[PDB]
Every structure is written in C-alpha cells, then in structure tokens.
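Student: Structure in structure tokens, see below.
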Amino acid sequence: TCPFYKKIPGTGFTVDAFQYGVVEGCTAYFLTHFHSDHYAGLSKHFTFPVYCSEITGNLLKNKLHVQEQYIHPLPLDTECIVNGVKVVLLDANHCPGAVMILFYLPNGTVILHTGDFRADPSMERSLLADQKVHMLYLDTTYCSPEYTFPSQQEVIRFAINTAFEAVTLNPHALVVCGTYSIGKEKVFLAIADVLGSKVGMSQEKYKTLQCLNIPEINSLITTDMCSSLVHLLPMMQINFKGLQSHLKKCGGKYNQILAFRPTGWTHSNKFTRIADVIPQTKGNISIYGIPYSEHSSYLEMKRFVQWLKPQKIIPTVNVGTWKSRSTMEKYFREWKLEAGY
Ligand code: NI
C-alpha cells in the first residue's frame, strides 16, 4: 500500500506515488522528476491529473505517451493554486526538470518536499528565504558522514583534461560515456565541446535529450555515429567485452577507447582525491569511474537542514531498515542540538 511518507496531510495530494493503483482520496498526483523509481506505474492509460515541471511534462507526453489532457505543467518560482491549495515548484539541482515542492496548507502549516536534490547554498536565496517551514520530506540517500564527494565543477574539469590529453596524443582514440537515465548530461557535453565533436547516440536517447529544453541542443548532439568521436552507450555495455565489441563496430576508424562511468558514491572516495583517480585498463581500453553526484553529500545536506530549521523531518530514502532509520534520526538530533532549533 502507499507509504505514509508519499502522502501530504491535509490535502488530497500524493508525491511520486504511481504504482499503487487508485490511491483512496487522492485528487492530484505530483511527479518530482523523470526517474523510473519515481514515475513507476505511469502510462498512456492514466486518467488522473499529474502536476510537474514543463520538462517532466515533455518526457511524459513523448516517452510514456501520457495523454495531454492529464498533464499539468507549472512554471518554477511562481505561486500557483492547485485544487484550492497554494504551491510553488523550485529547482532541485538534480536531473533536468527535477523540482522540490512547497505546499501552503489551509491550516497555516508549510511543507517542503525535496524530491531528489543536491543541496546548494543558492537555495538559501530562493523563495524559501521568505517564510518558515514546519515539515521537511527529505532526500536522505547519502545521510552518513562517510559520504564525501567533490564538486560537480571539479569532476568535469578532470574529465575534460583527461579526454583532451588522450585524443591529442592519439587522434584515433574514441571516447565513450555510459548512461541509463536522464541526468549528468554535463559529463558528455563538456567532453564533446573540448574535442569539437557532436555527441553521437541512439535514436531513443536522442529523442529523450530533445525534450529537455537545453539551449542550442541541435548543435551539440547527433544520431550519426560515424561523424562523431564521443559515443553514448547503455551503462550496461561499459565494460571490456561490451567496449571491444563496440570497437569492432566502428570499422577500423579507431584503435583505442577511453570510457567514463559516472557513478554515484563509491568507497575509493573515502581514500582518494579526484586529482589522483586512475582507470582500469585492458589492452587498448581504459575505463574511468568518476564520482559525479546529483544527490547531496552528508555535509551539504547538513548545511541545508541547519539553515532551514524544520520542526519535523520525514526521510524518503533508506527507510526500509530499522538500522538505517535509527542512524538517520540520530544525525537529525545531533544537527538540531548543535544549531539550537
Ligand atoms: Ni532521481
């Protein structure tokens, strides 16, 4: 059944709750972003109102074939009324079209639902500055102090420098970058820009990127693989056997592959700086795992929460085990006692 942490009290609203059939009492289904664990259950057969960003609405219409009459896109940073309740959608700094949602309850309570987010100090000057938040529904994916990672800017600098060096030393090297969802588009875009190539990809993935309102996208991507030296492949294919195979397919145009797997956190973060990361190599294939995250580090999450000072926190991630739930509740209490709220 629908878990309590997907229900917004005092409304007829649910958040990222599409895989439980008709939720008893739900008059509007909000969708925070287009990632499969969140939209799971949506299709062309859905006949309830869906509220979301413009970009998520593009993906719903073109990828899932949801009928236009049920898609209700809202602008960001704009006070809107939905079934008699004031809401605002805010940038979540996650993947394209991802939003946090502010609900202003008729009784006077204010609820923020982060969806998935990578907390940033820029949020401290959004519309959130302007009033008090009583209840926070929080993306706790990385809520433990072992989870450090570098800025997105440092990671892209490493990737650009690595790729440019490799291809300038060998003009017959091909660059490959893995993907299995929207998000992390900067990694392949920034690499293609430094090399003066378009990024080449399958028709299905090109279709996906063309829904994301990225400016000048027609100049940056293509379905003609032959004309491109940065290829995107399914994440599953980013291994020595799948890459060797791919190399055969390029018909002797290339004699070397340099590949990137943008992961989330991995345990080598707890020892190694970005400046010191190395690849796994077999023959003329090298695979780099780079810690490009679109979730909050432990320190970023903690800063956000200590700034916001909510009265109650409801985790939405890692809620399935008692050990995880108890660990999270300990950190919450530490933070409250240190900051004084
Ligand atoms: Ni996500």
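The residue numbers of chain A are those assigned by Swiss-Prot, with the residues present covering 700-1040 sequentially.
Note that Cβ sites are derived from N, Cα and C of the backbone, with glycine treated the same way.
Quoted from Swiss-Prot for the published mutagenesis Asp838 to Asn: Impaired nuclear focus formation, reduced interaction with PIAS and increased sensitivity to cisplatin. According to Swiss-Prot, the mutagenesis experiment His994 to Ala carries the annotation: Impaired nuclear focus formation, reduced interaction with PIAS and increased sensitivity to cisplatin.
For the listed features, I'd like the structural context: burial, neighbours, distances.
Tutor: DSSP assigns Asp838 (mutagenesis position) to coil in the three-state reduction, outside any helix or strand.
A coil conformation is recorded for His994 (mutagenesis position) in the three-state DSSP classification, outside any helix or strand. Packing around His994 (mutagenesis position) is summarised by its Cβ count: 22 other Cβ atoms lie within 10 angstroms of its Cβ, all protein chains included.
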Student: Note down the number of other Cβ atoms within 10 Å of the Cβ of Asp838 (mutagenesis position), including every protein chain shown.
Tutor: 24
